[PDB]
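Here the structure is laid out as structure tokens; the discussion comes afterwards.
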Number of protein chains: 2
Amino acid sequence: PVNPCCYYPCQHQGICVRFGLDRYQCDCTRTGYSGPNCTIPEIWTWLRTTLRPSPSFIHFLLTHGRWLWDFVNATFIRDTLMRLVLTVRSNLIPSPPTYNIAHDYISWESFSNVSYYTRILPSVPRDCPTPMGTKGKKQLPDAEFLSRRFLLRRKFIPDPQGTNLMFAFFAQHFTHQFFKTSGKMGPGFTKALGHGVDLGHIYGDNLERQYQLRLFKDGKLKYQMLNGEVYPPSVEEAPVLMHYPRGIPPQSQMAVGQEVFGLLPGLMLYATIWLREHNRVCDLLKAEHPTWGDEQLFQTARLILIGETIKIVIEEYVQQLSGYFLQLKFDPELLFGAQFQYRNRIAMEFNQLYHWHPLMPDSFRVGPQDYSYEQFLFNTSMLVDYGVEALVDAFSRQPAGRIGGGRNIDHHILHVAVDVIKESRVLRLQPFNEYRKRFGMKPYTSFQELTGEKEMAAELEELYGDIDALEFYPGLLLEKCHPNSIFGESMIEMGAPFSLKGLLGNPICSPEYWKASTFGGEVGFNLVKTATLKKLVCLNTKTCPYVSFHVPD
Amino acid sequence: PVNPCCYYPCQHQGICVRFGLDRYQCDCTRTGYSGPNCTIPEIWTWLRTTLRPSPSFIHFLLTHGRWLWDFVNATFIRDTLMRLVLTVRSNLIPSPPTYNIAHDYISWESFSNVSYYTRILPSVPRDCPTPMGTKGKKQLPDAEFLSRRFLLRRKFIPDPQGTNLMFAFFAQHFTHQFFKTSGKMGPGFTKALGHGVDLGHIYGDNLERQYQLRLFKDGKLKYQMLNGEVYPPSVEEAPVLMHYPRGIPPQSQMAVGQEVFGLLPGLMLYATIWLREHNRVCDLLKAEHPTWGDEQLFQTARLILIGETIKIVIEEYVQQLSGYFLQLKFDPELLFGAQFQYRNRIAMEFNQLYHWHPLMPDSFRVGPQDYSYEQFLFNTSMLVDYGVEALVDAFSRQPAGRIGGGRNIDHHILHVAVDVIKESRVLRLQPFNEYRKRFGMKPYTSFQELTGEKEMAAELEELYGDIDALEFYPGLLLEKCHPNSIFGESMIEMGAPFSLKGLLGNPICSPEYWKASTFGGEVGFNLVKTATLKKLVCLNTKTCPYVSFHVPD
Ligand code: HEM
Ligand code: HEM
Ligand SMILES: *[C@@H]1O[C@H](CO)[C@@H](O[C@@H]2O[C@H](CO)[C@@H](O[C@@H]3O[C@H](CO)[C@@H](O)[C@H](O)[C@@H]3O)[C@H](O)[C@H]2NC(C)=O)[C@H](O)[C@H]1NC(C)=O
Ligand SMILES: *[C@@H]1O[C@H](CO)[C@@H](O[C@@H]2O[C@H](CO)[C@@H](O[C@@H]3O[C@H](CO)[C@@H](O)[C@H](O)[C@@H]3O)[C@H](O)[C@H]2NC(C)=O)[C@H](O)[C@H]1NC(C)=O
Ligand SMILES: CC[C@@H](CO)NC(=O)Cc1c(C)n(C(=O)c2ccc(Cl)cc2)c2ccc(OC)cc12
Ligand SMILES: CC[C@@H](CO)NC(=O)Cc1c(C)n(C(=O)c2ccc(Cl)cc2)c2ccc(OC)cc12
Ligand SMILES: *[C@@H]1O[C@H](CO)[C@@H](O[C@@H]2O[C@H](CO)[C@@H](O)[C@H](O)[C@H]2NC(C)=O)[C@H](O)[C@H]1NC(C)=O
Ligand SMILES: *[C@@H]1O[C@H](CO)[C@@H](O[C@@H]2O[C@H](CO)[C@@H](O)[C@H](O)[C@H]2NC(C)=O)[C@H](O)[C@H]1NC(C)=O
Ligand SMILES: *[C@@H]1O[C@H](CO)[C@@H](O[C@@H]2O[C@H](CO)[C@@H](O)[C@H](O)[C@H]2NC(C)=O)[C@H](O)[C@H]1NC(C)=O
Ligand SMILES: *[C@@H]1O[C@H](CO)[C@@H](O[C@@H]2O[C@H](CO)[C@@H](O)[C@H](O)[C@H]2NC(C)=O)[C@H](O)[C@H]1NC(C)=O
């Protein structure tokens, strides 16, 4: 017969389990629901559900009435909510992890083979009628067409919140620590073990590689001097696998710890920023700690930057993204009261949802100059010709695409979005609406309801046949935005839990790690605590330019 | 000058940090103490310390007055204490981990390179005057002599608590999951990634190896039929690295997942027991779940046995070891209230303290027959000639050495204890008395106080010069026992936290994992919950013999 699990009968996180020839059962353990499918609510659950406001409403409360928020921020309520935000959001993510591409059930292998992404919902069983469960047509909308029609940039739609390329690239740099999908093993698998903010894009994803980059004196990273300015070394001084155009592969060529940053100037830019940071830090340690070995100076500088990364990410990055009036606060001691696992494992759906290409503009403006994609991609010289100050200034001033809402990827990078849909189909990712459910939301009942506009709605409806069969990635980028947001409801609510668990699940946030000692004393500790995009830039430059995650005025 | 940290100035878990040319500072963050060395107690700490009874006293309460305990066990207090036991004990161990052989300071590498054991206290800095801090002679007592004199069995001292070889071997089997010290990388390093009860001694420490053992039908492990009895397959049917005497390396040769079990008959015995278990379980799954793949049947059987292992370990193993009247209880839901990290990382000191060779007897009695060490070690045929029932019966009936108290390793295996002291010295393990401190105890002020007997006391005293300089491993095995115990104060108090954190830090204990679903439903779940040494034996045999962790009457 039909695999019963193809109907996704078990609700509210209950686990579908096949029995006998053709039966199923749900595991409602700890779901707050009981009954055949986990839909009869417990005493308290039912109180919560009635008294739960909508994601939209909360969003509104947070984006409105600064008078109340200026007061809140000023008091401890800032910490009370920050804690709330941290615990309720985190909690929706399995820790320790659950599944992967091979196992649609907890297993020792899935727990211990750190080479996999995890997954939050299982796969569509291989044996289902329609390719995504029980509804839709047999064939699914042709990837290519789907993007052409709904994701291809018509005219440039700027992000309504003032988000800049200075942000965009940081977004890319940063994420590419833990998105390193494997060429050799294939989709579902990751080179970026560590699965978090390990800075394995500065330090390399392996010790052999990291060892090529280390200067081994005073625990510094290797570098080179071009125009009296510090930059990463060449592969001539640091042999190590870097994907680059063969052509000028010695000098001009650079090595960084993420084998892909050689490509776009904005990547190498941040790589330069952080390297200058690493060494600047060491300088301040060796000051304090003459007796310290090179190894210690290295490992400790690392920890500083890891901490520094997470502060900026939370208090600058996510602050800007969210457009909140609640002033976000990075402070691990907030979670010492709570029950939190200090471990992280990158999920595939996360991989899928962080494909923020729409941010990317039509061209790249550097003061008077205006560079084509053709001119910008692979530009081996652009970083060193312009100088970090002038490039930071540049990106800080140029806008970026409203991520969600649709029709907003520039045609150059459109094929990436196509491949994402292609692998989505390879990974057997469940229907969008099923993910809506798992992240607490109500599933959509129409395409018109998904994106509040008839044209795309009816056209999608015709293509997919059914809203339930609407795929995950399309779902995310086509959904209507809240008023004046970078993206819509489903992006926030599925994005948050992954992001926060990534950030706070880091061991350095742990009670065990989060001490002055661990960052070599107060100067270390306060470097983390007083971290700032503007500091990470200007402390490492001769000049201090415009540096921000939003365009001026 | 002298590295200030060689005095171990920072108390109560405060972290010594070198500053400038010759200064130090303590990191008393969250120690419950403040002041220069972390010795000025906080308001509550001071209340706890006054109101803390001695380890000895508690031990007495637990081993005495069954009338009170028969009542306690019968009520919920059994769970209240079991929880207490679990939380207070666990807590003394860093999670996430701290150091390793390379780093005497938290680092990303030490956090993420799972190839190391961790360590609870740092090393003796390389630059200290005496080889163990500031006291003792320059040279340390000659390993060989130290064992000859104090650890070599005179006459056999049986364990006063009735502990048998049936226990002894389980102890060895079990532990050798997570003690797999690496030949190639050297001391400080481990083949046994997983760092816990992963059953990587049944399933192998790698997927390539595990794949050689799997039958790949109905998710069973490969096997062979000798005398109508099931046993592990030969290397002819399962090629895979097994350390064995070259000689009869085809048939007669066996493969198991731990490359060392080929040696002693009691190891292969348990290997046989668990393999029979694995397949017996699969049989019961395939019954329920016809549609299930081979992969699922395999991963799930695993989880059952992992759970089954931990129940028996806690409720039978540690029960017997402890001689408690409080009836220990394996129940993960006990910790869902608490703040617990569901991760484990095997420490070196743990490695060091679990060298329970003294358990091993003078010879091996199998009913009428009496086998020399010469006859027992490497006996390729002994398992299959005798039959598991008759061998279980045998070990269940023969005693075992009082582990602590001294002078109790049989001369055959004495060199192991020598090597342990040798690597202790390689790993730069801190003084015994420093470990006493870190595990809450008061340091010893005399050798006479360590083992309450003048002869060994004054002789040690002369050899080591100072109690502070007394090494870790000697300390553990020479210390006086509580009345009628298998070992003394320091073994329990340093052993417990590691053991419980190993057991309960397992992901399957997690809220996220601990569901009927995860073990494929109620039959799975109850297999874990109703687990028993006696079941693990008799359900897999034609006959049911004497099977117990203690000798009869
Ligand atoms: C001009 C700038 C950019 C270019 C040229 C670009 C291009 C690409 C390419 C070629 C791929 C790989 C396609 C594949 O493997 O199928 C990719 C994937 C990806 N992109 Fe972009 N992208 C840009 C900006 C961004 C931004 C702003 C983000 C948002 C943080 C981002 C995040 C990602 C991620 C996370 C992946 C998948 C990585 C993995 O699975 O390992 N990229 N992009
Ligand atoms: C006749 C039985 C036994 C023999 C012949 C034996 C012998 C040995 C040998 C040869 C070593 C390795 C020496 C070295 O690498 O320096 C060793 C280490 C060890 N033994 Fe025993 N032993 C026996 C029983 C036990 C028992 C009852 C236990 C207690 C659980 C035990 C636990 C260990 C452990 C945990 C190690 C270190 C493993 C590692 O670092 O990987 N053994 N023993
Ligand atoms: C966990 O850490 C250990 C030890 O740090 C890593 O193993 C070791 O890796 C290094 C570099 O890969 C090897 O060092 C040697 O140094 C010279 C310096 O020029 C190098 O050129 C030589 O080729 C040589 O390999 C070392 O041999 C190797 N072995 C050990 C145990 O020291 C291990 O790779 C780490 N584990 C993981 C998975 O990262
Ligand atoms: C994590 O899991 C992956 C996938 O299970 C492991 O990689 C894969 O390992 C297997 C066995 O080592 C390879 O399978 C192939 O199967 C045939 C069957 O006879 C075997 O004889 C061939 O030699 C062949 O290798 C497979 O190639 C390999 N690659 C992948 C990604 O599938 C990986 O080893 C695991 N990671 C760790 C560290 O355990
Ligand atoms: C909808 C458009 C605007 C609102 O005007 N942006 C957001 O809501 C972005 C956002 C918030 C608020 N996240 C938090 O849940 C969050 C924000 C701040 C703190 Cl402190 C904690 C969580 C995210 C977590 C992850 C994420 O990427 C995947 C985006 C977000
Ligand atoms: C001193 C001799 C007798 C007492 O007569 N044995 C013990 O005390 C052994 C013992 C107890 C009690 N452990 C618990 O702390 C323990 C026991 C039971 C539960 Cl449920 C939890 C912890 C150990 C944890 C680990 C361990 O090996 C390293 C031994 C032990
Ligand atoms: C739980 O869900 C299952 C499957 O989704 C339900 O079975 C369906 O019953 C509904 C209404 O009673 C019908 O629409 C279908 O005929 C059934 N579908 C399938 C696939 O079997 C089941 O009724 C639910 N459990 C209960 C008892 O409410
Ligand atoms: C990559 O960028 C570099 C430097 O940014 C380009 O060289 C400059 O281009 C501008 C206008 O495009 C001109 O003024 C000059 O030809 C160059 N700079 C000056 C003032 O000398 C280069 O052409 C680009 N290469 C690629 C890959 O397109
Ligand atoms: C903390 O410990 C250090 C070092 O162990 C103390 O320094 C010692 O002071 C004691 C008594 O005052 C003397 O025995 C030694 O002369 C000192 N030893 C060393 C190695 O310096 C220090 O006094 C303690 N901190 C305080 C202020 O109580
Ligand atoms: C290993 O053990 C086997 C079987 O347990 C030994 O063979 C038996 O030894 C007993 C007495 O030692 C004798 O009755 C026989 O010689 C054997 N069994 C019978 C009844 O046939 C064997 O000698 C041992 N080998 C080693 C490694 O010493």
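Per Swiss-Prot, chain B residues shown: 32-584, in order.
Determination method: X-ray crystallography, 2.7 Å.
Backbone N, Cα and C atoms are what each Cβ position is placed from, and that goes for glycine too.
Annotation comment: Swiss-Prot describes B:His207 as active site, proton acceptor. Mapped onto three states, the DSSP output places B:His207 (active site, proton acceptor) in coil. Listed in sequence order, the residues of the same chain lying 6 or more apart from B:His207 (active site, proton acceptor) and placing their CB within less than 8 Å of its CB are B:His232, B:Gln289, B:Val291, B:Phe292, B:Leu298.
Counting only same-chain residues six or more apart in sequence, the Cβ atoms lying under 8 angstroms from the Cβ of B:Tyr385 (mutagenesis position) belong to B:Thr206, B:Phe210, B:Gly526. Among the features that Swiss-Prot reports, active site, for cyclooxygenase activity is placed at B:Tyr385.
Annotation source Swiss-Prot lists heme b binding site at B:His388. Look at B:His388 (heme b binding site): DSSP puts it in a helix. All protein chains included, B:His388 (heme b binding site) registers 21 other Cβ atoms within 10 Å of its own Cβ.
Below 8 angstroms of C-beta separation, residues 76, 79, 155-156, 158-160, 164-165, 461, 465, 468-469 of the same chain, each at least six residues beyond the ends of the domain 'EGF-like' (B:32-70), sit close to that stretch. Positions annotated as domain 'EGF-like' by Swiss-Prot, on the basis of sequence analysis: B:32-70.
Quoted from Swiss-Prot for the published mutagenesis B:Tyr385 to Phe: Abolishes cyclooxygenase activity.
Counting residue by residue with DSSP, the domain 'EGF-like' (B:32-70) contains 4 helix, 12 strand, 23 coil.
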